[PDB]
Amino acid sequence: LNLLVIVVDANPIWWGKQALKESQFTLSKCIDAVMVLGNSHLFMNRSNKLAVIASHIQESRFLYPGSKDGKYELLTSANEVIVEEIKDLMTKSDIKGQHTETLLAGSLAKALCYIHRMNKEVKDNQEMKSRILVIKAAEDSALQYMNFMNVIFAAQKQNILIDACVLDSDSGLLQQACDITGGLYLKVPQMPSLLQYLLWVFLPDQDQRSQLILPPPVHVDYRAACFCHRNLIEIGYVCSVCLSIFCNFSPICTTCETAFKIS
Amino acid sequence: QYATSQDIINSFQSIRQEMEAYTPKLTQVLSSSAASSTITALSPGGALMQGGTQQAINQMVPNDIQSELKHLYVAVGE
Amino acid sequence: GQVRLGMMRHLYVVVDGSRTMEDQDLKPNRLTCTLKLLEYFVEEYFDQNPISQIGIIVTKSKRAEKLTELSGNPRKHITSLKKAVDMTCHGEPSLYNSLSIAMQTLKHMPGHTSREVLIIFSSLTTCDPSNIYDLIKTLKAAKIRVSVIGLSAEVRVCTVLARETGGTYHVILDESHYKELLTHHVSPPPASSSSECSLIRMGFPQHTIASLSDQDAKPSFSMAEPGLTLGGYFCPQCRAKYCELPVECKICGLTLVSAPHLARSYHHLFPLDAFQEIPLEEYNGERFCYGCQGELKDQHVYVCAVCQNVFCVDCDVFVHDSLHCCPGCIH
Amino acid sequence: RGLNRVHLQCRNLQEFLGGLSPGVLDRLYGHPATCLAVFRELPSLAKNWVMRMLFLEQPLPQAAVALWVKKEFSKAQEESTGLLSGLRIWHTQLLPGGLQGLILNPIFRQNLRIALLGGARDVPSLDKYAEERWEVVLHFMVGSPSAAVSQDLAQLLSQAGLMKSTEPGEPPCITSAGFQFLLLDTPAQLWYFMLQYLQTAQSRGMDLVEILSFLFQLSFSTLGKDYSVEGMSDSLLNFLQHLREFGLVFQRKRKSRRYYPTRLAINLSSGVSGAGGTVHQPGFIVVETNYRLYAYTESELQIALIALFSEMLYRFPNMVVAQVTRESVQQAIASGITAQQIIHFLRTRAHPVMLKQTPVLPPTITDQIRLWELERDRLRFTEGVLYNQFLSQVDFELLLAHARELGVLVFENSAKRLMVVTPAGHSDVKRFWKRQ
Ligand SMILES: [Zn+2]
Ligand SMILES: [Zn+2]
Ligand SMILES: [Zn+2]
Ligand SMILES: [Zn+2]
């Protein structure tokens, strides 16, 4: 019994720029590699479970949740509902300007509580191990860092591994998450081979991470800046009221307006 | 640096047109040459296999040098 | 609470090793259950407050024994508790000497630390060797804070100690109530009008691997049976070599922070709110859970304050215990 | 019985599929039901390796397969590799130097990818129907007056070695294989039916491939959604109505276009139903230290089974009280039952108050059972041939060495030259004596 929770960063702006790029690799092969990974995960064992979430710019709508063309039947029904759900999601869509960068904290929150309720569903004989794949293709907003760390620590407590395939750009918070929870991070060097990366690195479960020789862990930067000038710090001043990083010593603490006792 | 909000309207147009016509499953997903190059990459002499987890050590005279370093790190610690 | 909390927190656990630890009111004897829940306590306290430290005193035979010194990693403490399962629990306790050792170490921690002692105390004869109201006057003046979790009874001296030093006294019914009390003492307790609000100088050392395949590296052993360390964490004050972070600087006095360790305890400062809990059907035009997109097959519907979306019981327990934020208010 | 006794050996789908023809196997993986069914049988190493190498077109070298495993587990590793190799999954190819490449079988892989991609009766009444029909077959083996078997199934039971017909004016007896068949698990009993049914599949114009694809098509189906028959040959119709006689499939009519795969058909799997509890029926036998069996089930079948390996004292409309006497077990082994059948029988039907225990079945009771186990079966018989009173001693070890050479040594002597050789293989050494 295992539970893969794929999260696909469906930024319509990014994949729109990718489809106006007229490349080989568009959103169709992304969601198709997602579904082939999902059918492969349901295919490896009968007891496996699948859930696929799509972070849109303004909503975390889930994608998931006879045989006409020769598949296994439940794979056919799951593929039909994922296809119809992305067609209901992306085509019928909206336009706003203040909030156009994608989100990842909310979809991870839904994944965490979904794994919680599906672990309450589990009976006493069997036990559920779980992980969250994150297929990221956009640029994450900085503005939700306060939120984002929290879901990582939830996955630290709930023992959910986190994996990430980033497509275009590196992401410090997401390699940070895959460092904290014990998951895995991978930056793909060539787009259209995406599925073959997933079926060897991110398809294998927790009792095959230890068996397979995998691409090695990149060193993780624990960079830290002030809240003052945003510049890199090796020695900082941190308040004990506000609990905020200041770079240079200042009399009056700005973050919490503290009547600072001076010695 | 997200660019000018003209790109917002352009991308909304292109992805509303994109996700209407959908579901090729056999044809579009993988060319086999891309899969062969991916197996070439994930093989131990290619890209994404960083030639990492090597950790070449110098375990030649372990024990008495470890005792020397215990004396030295205690002394310099004091 | 939207109040000031004591977030750097040298807590110091004083366990009985009395004769009354061997009584079988719990399902194993009180020593074993108490020690098991302290293993859980060290686990959840280091899981939730990373800067802070713990020290463990077993109080035994009218004398006090500093069993594990004030440090900030759960390995040594849980190893010592797995050792301390095997003890004897002979004699009467001594609250004087245990508060004296805890005071002696907790004099010279800096003033912004909410210096806290947790006395898991069972017996009734509190066999001190001197006067223990001058200690309570001293510990009142030394701005320490002592909280006692009691077994089988209410004792007046522990009540005076708890209400005068500033702490809170509690007596135990069950396994579940005792877990609720230790969970109550995991969270950072709010500060009085007395504790110093200083500005501790902090250090944020980056991780440093063996630079470029050890091209002119600095091969060290460690700094607290160690191997040859190639790289790792430095210090921005003294430029030493530490394996693990966060660790108080052993030769400088700086405190070294990776800074998600400040982000691991940011939820105390902009905290949650209450969920409006309503059991009945009641106007629900949003049938599905906004948490995880599922139907509400029970009669408990929980609605947030700001966004006022819909959540079920599983999303309630998960949001209020682990995720610590409303998924709606992020959007 | 000059050979050894009939020990009922379940094949567990490895000795069945390992030991066929590889053309039969390459036709066998031509349906995705068979590929999933052979997949789940695999050990967990081979499981993860197939799911690793599935999305791949290159023959990986042998070095990576041996180099994916931590050092301590090489003794438990070569079994998975050898089991993949002998079962025609891993056919070996060559990298153009000397690296022996390994690749999954493209017939099997292509037809699994065809299986994944492009290429009214009530549920408890289905449970009741399964119980009725298969208990009718079990009562037929026991020999009740409920003998509703329609005599093709009785001929099958006689052909598989279970109910021997002797002196042909119709006594159908029970072979000792029938007694060992009775004390077995329900999925183990049905899978032993399918193995010994397809062992003689050269009789009625049957082919192994389509029947096994239909079995693995049954056991990967759902009780709720209903099926149809159109798309099946006429020999498939004969097999499906014979299967209706088994009770694994609920039809409505013989000329109908619909079948309901029964709850017996889903749990058809080469495996073990448990050691404390069964998905089929919750356990019901409380085995106390008084050697005392408390059966909470009213059924003439299971009462007859508890009569086989015990002796029974009280019968109440809810309960049967029996005592496991030494003489009862020594009667149960005189008819021929190795007493791992008995202990696994009691572990299978372990009552849910007997659970929450360290041992499903009392270990002390088992020790007592072994003590009871040693008195009736104290003679072991072997047909042999004697060598005695030789004229020398060099020819003594020469005959002994020639016996060891051709694998016909049975018993040897050290002092008085008294050897036992196989009597059927004696003529080899006897003509060797006429040659020296
Ligand atoms: Zn401040
Ligand atoms: Zn320093
Ligand atoms: Zn809200
Ligand atoms: Zn929910």
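The numbering of chain C matches Swiss-Prot: 51-274, 281-387, in order.
Method on record in the header is electron microscopy, 4.8 Å.
For all residues, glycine too, the Cβ spot is worked out from N, Cα and C.
As annotated by Swiss-Prot, domain 'VWFA' applies to C:60-236.
Swiss-Prot documents C:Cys291 to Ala as a published mutagenesis change and attaches the note Reconstituted TFIIH complex lacks p62 and has no transcriptional activity. Under a cutoff of 8 A between CB atoms, and with a sequence separation of 6+ in the same chain, the neighbours of C:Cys291 (mutagenesis position) are C:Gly253, C:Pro255, C:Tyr298, C:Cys305, C:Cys308, C:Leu310, C:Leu312. A coil conformation is recorded for C:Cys291 (mutagenesis position) in the three-state DSSP classification, outside any helix or strand.
Quoted from Swiss-Prot, the note on the mutagenesis of C:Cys308 to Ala is: Reconstituted TFIIH complex lacks p62 and has no transcriptional activity.
Every protein chain shown contributes to the tally, and the Cβ of C:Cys345 (mutagenesis position) ends up with 23 other Cβ atoms within 10 Å. Swiss-Prot lists C:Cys345 to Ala among its mutagenesis entries, and the accompanying note reads: No effect on the transcriptional activity of the reconstituted TFIIH complex.
C:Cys360 (mutagenesis position) carries neither a helix nor a strand DSSP state and counts as coil. Record note (Swiss-Prot) on the mutagenesis of C:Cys360 to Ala: No effect on the transcriptional activity of the reconstituted TFIIH complex.
Here Swiss-Prot notes a mutagenesis experiment, C:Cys363 to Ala, with the remark: No effect on the transcriptional activity of the reconstituted TFIIH complex. Under 8 Å, Cβ to Cβ, and six or more positions away along its own chain, C:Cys363 (mutagenesis position) finds C:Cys382, C:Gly384, C:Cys385, C:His387.
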Exercise. Tell me the Cβ contacts of C:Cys360 (mutagenesis position) under 8 Å, same chain only and six or more apart in sequence, or just say none.
Key: C:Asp329, C:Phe331, C:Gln332, C:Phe367, C:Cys382, C:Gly384, C:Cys385
Quiz item: Other than its own, how many Cβ atoms are within 10 Å of the Cβ belonging to C:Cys308 (mutagenesis position)?
Solution: 16
Quiz item: Taking the mutagenesis positions C:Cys291, C:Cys308, C:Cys345, C:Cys360, C:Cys363, which residues show a Cβ-atom distance to ligand 2 below 6 Å?
Solution: C:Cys291, C:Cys308
Quiz item: Is any of C:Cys291, C:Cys308, C:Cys345, C:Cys363 (mutagenesis positions) within Cβ reach of ligand 4, i.e. under 6 A, and which?
Solution: C:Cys345
Exercise. Tell me which mutagenesis positions (C:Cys291, C:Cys345, C:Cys360, C:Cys363) have a Cβ under 6 A from ligand 3; sequence order is fine.
Key: C:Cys360, C:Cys363
